[PDB]
Amino acid sequence: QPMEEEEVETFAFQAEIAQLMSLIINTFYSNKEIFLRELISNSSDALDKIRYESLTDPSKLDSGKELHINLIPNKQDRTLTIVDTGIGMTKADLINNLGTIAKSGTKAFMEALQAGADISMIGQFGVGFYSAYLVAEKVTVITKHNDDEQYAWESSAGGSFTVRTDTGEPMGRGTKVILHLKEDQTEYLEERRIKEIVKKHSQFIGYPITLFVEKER
């Protein structure tokens, strides 16, 4: 059949974000497990936004009433996926919030980290997303907001990310963060380890969380 075409938009990370990513990637931190707490917290926040929005306008849940979080480890692909049915992101929200716009806490957080702060402090500085890079060599974010189409963001750091219209599995609404794990971080695909960390750091959450455990492949 003829050659297909797809548009891709490649963006440069804001300089301090790029520096933070570099620091996260290329420096040893213990306690890397907090990446999961941070992504769950972001899903919980996203779920809060759609829940409150929907109080006033219940048609915001036409894209699905269930408000929850699924964790999906895949040993074959070496990916841990965190899926929520939260508000999601429009394409503008995605490009804005995940890389191009300076974030208030980047500078202060890098100074803290160097000065010896535990990486666990990252969430307090509003840049918790980037803790993904403690364990993942590449992150893909799939997102669908009621007001826009489904988009895929991805980055392996190196100072750039891409956004394109997602040609993968449509979602009704929410965000899916796919962590392509580093070879030495595969413990985060083990159900016992995931359960240990969720229990330890994510007892707060306010929505149902479900771990899907693979039994065939």
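Quick note: numbers on chain A are straight from Swiss-Prot, i.e. 10-226, in order.
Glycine residues also receive a Cβ, built from the backbone N, Cα and C atoms like all the rest.
For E47 (mutagenesis position), the same-chain residues that are 6 or more apart in sequence and have a Cβ closer than 8 Å to its Cβ are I131, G132, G137, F138, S140, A141. The note that Swiss-Prot attaches to the published mutagenesis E47 to A is: Strong ATP-binding. Strong interaction with HSF1, HIF1A, ERBB2, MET, KEAP1 and RHOBTB2. No effect on interaction with TSC1.
According to its DSSP assignment, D93 (mutagenesis position) is in a strand. In the structure as shown, the Cβ atom of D93 (mutagenesis position) sits within 10 Å of 28 other Cβ atoms. Here Swiss-Prot describes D93 to A as a published mutagenesis experiment; the accompanying note says: Impaired ATP-binding. Strong interaction with HIF1A, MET, KEAP1 and RHOBTB2. Loss of interaction with HSF1 and ERBB2. Los of interaction with TSC1.
Counting only residues at least six positions away in the same chain, the Cβ atoms of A55, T152, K153, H154, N155, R182, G183, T184 sit under 8 Å from the Cβ of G97 (mutagenesis position). Under its mutagenesis annotations, Swiss-Prot gives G97 to D the following note: Abolishes ATPase activity.
DSSP gives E47 (mutagenesis position) a helix state.
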